[PDB]
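Student: Just dropping this structure here.
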Amino acid sequence: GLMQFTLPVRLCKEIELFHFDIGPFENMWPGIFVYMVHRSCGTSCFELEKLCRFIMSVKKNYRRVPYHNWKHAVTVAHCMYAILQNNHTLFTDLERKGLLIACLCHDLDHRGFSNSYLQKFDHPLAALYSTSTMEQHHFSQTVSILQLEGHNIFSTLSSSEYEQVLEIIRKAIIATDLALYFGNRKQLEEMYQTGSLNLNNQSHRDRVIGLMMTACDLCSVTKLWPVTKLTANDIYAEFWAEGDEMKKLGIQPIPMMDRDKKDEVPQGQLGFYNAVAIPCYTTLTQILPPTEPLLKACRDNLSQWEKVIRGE
Ligand SMILES: CN(C)C(=O)c1c(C2CN(c3cc(C(=O)NCC(N)=S)c4ccccc4n3)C2)nc2ccc(F)cn12
Ligand SMILES: [Mg+2]
Ligand SMILES: [Zn+2]
């Protein structure tokens, strides 16, 4: 059935925008990802039969969680598509394929619990993955979905180019760990200021890819305000679910995960934009000038949060 899907013509223009909202097209999300893979890398790059199989299995391996779900993976995948569609000459064929696959798989089998929750309560995956717990799980889930019969869509190419596209995918998926983003963006800033950024250096591309992953992961702040406000409700309902599960253990959660501190949500959002969101899209816009509309939309949403704080 996914092979049969062809996207409506009225959305070919809209999806190319950075602030495009996949929200009201739930039935199309799998076909929207196919469309994006078909425009960024072309049809006949993957064998269509195995690609749709790989996609539909990835959706099934996403849990019915409030925010870190299937809607989130496609949203992140789309933002990567818009970034690659506006920087087309800079990323190789193996990169455009791998990064769009990475984003659709970057939160595979997430349970709605932070990396801290799993480490603080000795979850089995925290034993396996001591640091970047969920992100190592997501990559392992990706590899396992790939290695299924009829699912390996990079089987079509070199055993070297195969291992290359995987460590592109692992690096990208690991980079979605927000804790690693701060050290990543700081080193890119030094490389930018000192004029030391060489995109012909593998270590530098890897840093820049990671920032793109963060920008895509946070791209909920790059939508129009009505879209951004309602995605925030999903984010907090998942945080508050982890907090509820902490209050049931005699441990008070942080205010971010505390539903009884709903009133502090606008102040917390403004702090997040200034400490995290703005620095991310600012450095990405400095490195990739075409990606400036992300920073512009993020600024408009900061103003909106300010006006909620002021009652304005
Ligand atoms: C992983 N993930 C979803 C995020 O990280 C996140 C948040 C968090 C930060 N925030 C807070 C954070 C705080 C706080 O304690 N400090 C503020 C900072 N300056 S971090 C807070 C305090 C009281 C009440 C609510 C609070 N909500 C939710 N929002 C977004 C938006 C888009 C996005 F793509 C991602 N996110
Ligand atoms: Mg992740
Ligand atoms: Zn994510």
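Note that chain A carries Swiss-Prot numbering, so the residues on display, from first to last, are 724-1035.
So how was this one determined? The header says X-ray crystallography, 2.4 Å.
Backbone N, Cα and C atoms are what each Cβ position is placed from, and that goes for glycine too.
Grabbed the feature section from Swiss-Prot, which reads as follows:
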- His791: active site, proton donor (ACT_SITE)
- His791, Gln992: 3',5'-cyclic GMP binding site (BINDING)
- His795, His829, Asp830, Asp940: divalent metal cation 1 binding site (BINDING)
- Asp830: divalent metal cation 2 binding site (BINDING)
- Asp830 to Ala: Loss of activity and of zinc binding (MUTAGEN)
- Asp830 to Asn: Reduces activity 1000-fold (MUTAGEN)
Student: For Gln992 (3',5'-cyclic GMP binding site), which residues of its chain lie six or more apart in sequence with Cβ-Cβ distance below 8 Å?
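Tutor: Residues satisfying the criterion: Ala955, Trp1028.
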Student: I'd like to know which of the recorded positions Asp830, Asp940 has the most other Cβ atoms within 10 Å of its Cβ.
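Tutor: Neighbour-count leader: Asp830.
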Student: Select, from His791, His795, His829, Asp830, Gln992, each of the recorded positions with a Cβ positioned under 6 A from at least one atom of ligand 2; if none does, say none.
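Tutor: With ligand 2 as the reference and 6 Å as the Cβ limit, the list reads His829, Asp830.
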Student: Whole-number answer please: how many Å between the C-alpha atoms of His829 (divalent metal cation 1 binding site) and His791 (active site, proton donor)?
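Tutor: The separation of the Cα atoms works out to 10 Å.
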Student: Can you tell which of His795, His829 has the most other C-beta atoms within 10 Å, given these are the binding-site residues?
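Tutor: The most densely surrounded of these binding-site residues is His829.
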Student: What is the total of other Cβ atoms whose distance to the Cβ of the residue listed as 'active site, proton donor' is within 10 Å?
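Tutor: Its Cβ has 22 other Cβ atoms within 10 Å.
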Student: Cβ within 8 angstroms of the Cβ centroid of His795, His829, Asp830, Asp940: which residues besides those meet this for the divalent metal cation 1 site?
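Tutor: The answer, listed by sequence position, is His791, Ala796, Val799, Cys826, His833, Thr899, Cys939.
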Student: Measuring Cα to Cα, how far is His795 (divalent metal cation 1 binding site) from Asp830 (mutagenesis position) in Å?
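Tutor: The Cα atom of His795 (divalent metal cation 1 binding site) is 8 Å away from the Cα atom of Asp830 (mutagenesis position).
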Student: Whole-number answer please: how many Å between the C-alpha atoms of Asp830 (mutagenesis position) and the residue listed as 'active site, proton donor'?
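Tutor: Rounded to the nearest whole number, the Cα-Cα distance is 7 Å.
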Student: What's the CA to CA span in angstrom from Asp940 (divalent metal cation 1 binding site) over to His791 (active site, proton donor)?
Tutor: 10
